[PDB]
Amino acid sequence: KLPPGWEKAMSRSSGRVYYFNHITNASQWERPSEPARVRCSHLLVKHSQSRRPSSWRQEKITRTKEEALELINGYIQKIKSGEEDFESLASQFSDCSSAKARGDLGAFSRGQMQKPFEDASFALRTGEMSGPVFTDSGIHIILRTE
Ligand SMILES: O=C(O[C@@H]1Cc2c(O)cc(O)cc2O[C@@H]1c1cc(O)c(O)c(O)c1)c1cc(O)c(O)c(O)c1
Ligand SMILES: O=C(O[C@@H]1Cc2c(O)cc(O)cc2O[C@@H]1c1cc(O)c(O)c(O)c1)c1cc(O)c(O)c(O)c1
């Protein structure tokens, strides 16, 4: 039995099975391996429909949801290939002020964060990273650190 959110799927290009998580939007070839609090970092990319279309990076955020998702997807690719660390990309590109702490949000319990972010955070095991996670803030890559 796979951990919460995890399902088995089949690659359309290769035919090999892989696993994906409908809570975190994580996807991976490898078969995957609750606390009161978790600690996470996150890289946020805002779009024009974000609850506040503004950040420390850009006074007015005009990119579309679709453009934001492409950016998030490129960052996940660089992180997964090891070309860049999550921390480096968060510091340079995240629209959240936690960028200045390499994305770190510190520790939190259920009841504090936006719900899709929270659910993703608590479905990650320590060390694991989400796929694109959508909230009223924009699109997040989430990394569970504790
Ligand atoms: O539906 C296929 O792709 C989906 C749409 C799509 C696209 O439009 C452009 C692109 O860059 C990637 C891409 O990934 C999609 C996709 C979805 C899956 O669930 C999947 O397992 C996969 O390998 C891929 C598909 C079917 C195929 O039969 C196939 O041989 C293939 O290589 C791909
Ligand atoms: O401009 C942002 O903060 C404002 C300026 C600022 C600063 O220069 C240094 C500092 O120590 C704190 C600080 O608080 C300001 C602030 C203003 C608000 O109206 C607000 O709601 C808020 O959370 C905070 C900002 C951008 C962001 O992108 C962001 O994620 C964020 O939380 C905050």
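Throughout, chain A uses Swiss-Prot numbering, with the displayed residues spanning 6-38, 51-163 in order.
According to its header, this structure was worked out by X-ray crystallography, 1.9 Å.
Even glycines carry a Cβ here, placed using N, Cα and C.
Per Swiss-Prot, the feature domain 'PpiC' maps to 52-163. Quoted from Swiss-Prot for the published mutagenesis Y23 to A: Reduced affinity for KIF20B. While the structure shown retains the original residue, Swiss-Prot records the mutagenesis experiment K63 to A with this note: Loss of peptidyl-prolyl cis/trans isomerase activity. No effect on the interaction with IRAK3/IRAK-M. Abolishes IL33-mediated increase of IRAK3/IRAK-M protein levels. Annotation of the mutagenesis experiment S71 to D or E in Swiss-Prot: Loss of peptidyl-prolyl cis/trans isomerase activity, nuclear localization and cellular function. Swiss-Prot gives this note for the published mutagenesis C113 to A: Loss of peptidyl-prolyl cis/trans isomerase activity; decrease in DNA repair of double-strand breaks by homologous recombination slightly less efficient than that observed with wild-type protein. No effect on RBBP8/CtIP.
Where Swiss-Prot records a feature, it is marked here on the structure.
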| residue | record | contacts (Cβ under 8 Å, 6+ apart) |
| --- | --- | --- |
| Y23 | mutagenesis position | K13, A14, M15, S16, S32, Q33, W34 |
| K63 | mutagenesis position | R69, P70, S71, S72, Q75, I78, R80, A85, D112, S154, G155 |
| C113 | mutagenesis position | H59, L60, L61, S72, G120, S154 |
Secondary structure tally of the domain 'PpiC' (52-163) (DSSP, helix then strand then coil): 39 helix, 26 strand, 47 coil
Straight-line distance in Å that links Cα of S38 with Cα of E51 while 12 residues remain unmodelled: 15
In sequence order, those mutagenesis positions of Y23, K63, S71, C113 whose CB lies under 6 Å from ligand 2: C113
Other CB atoms, at most 10 A from the CB of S71 (mutagenesis position): 13
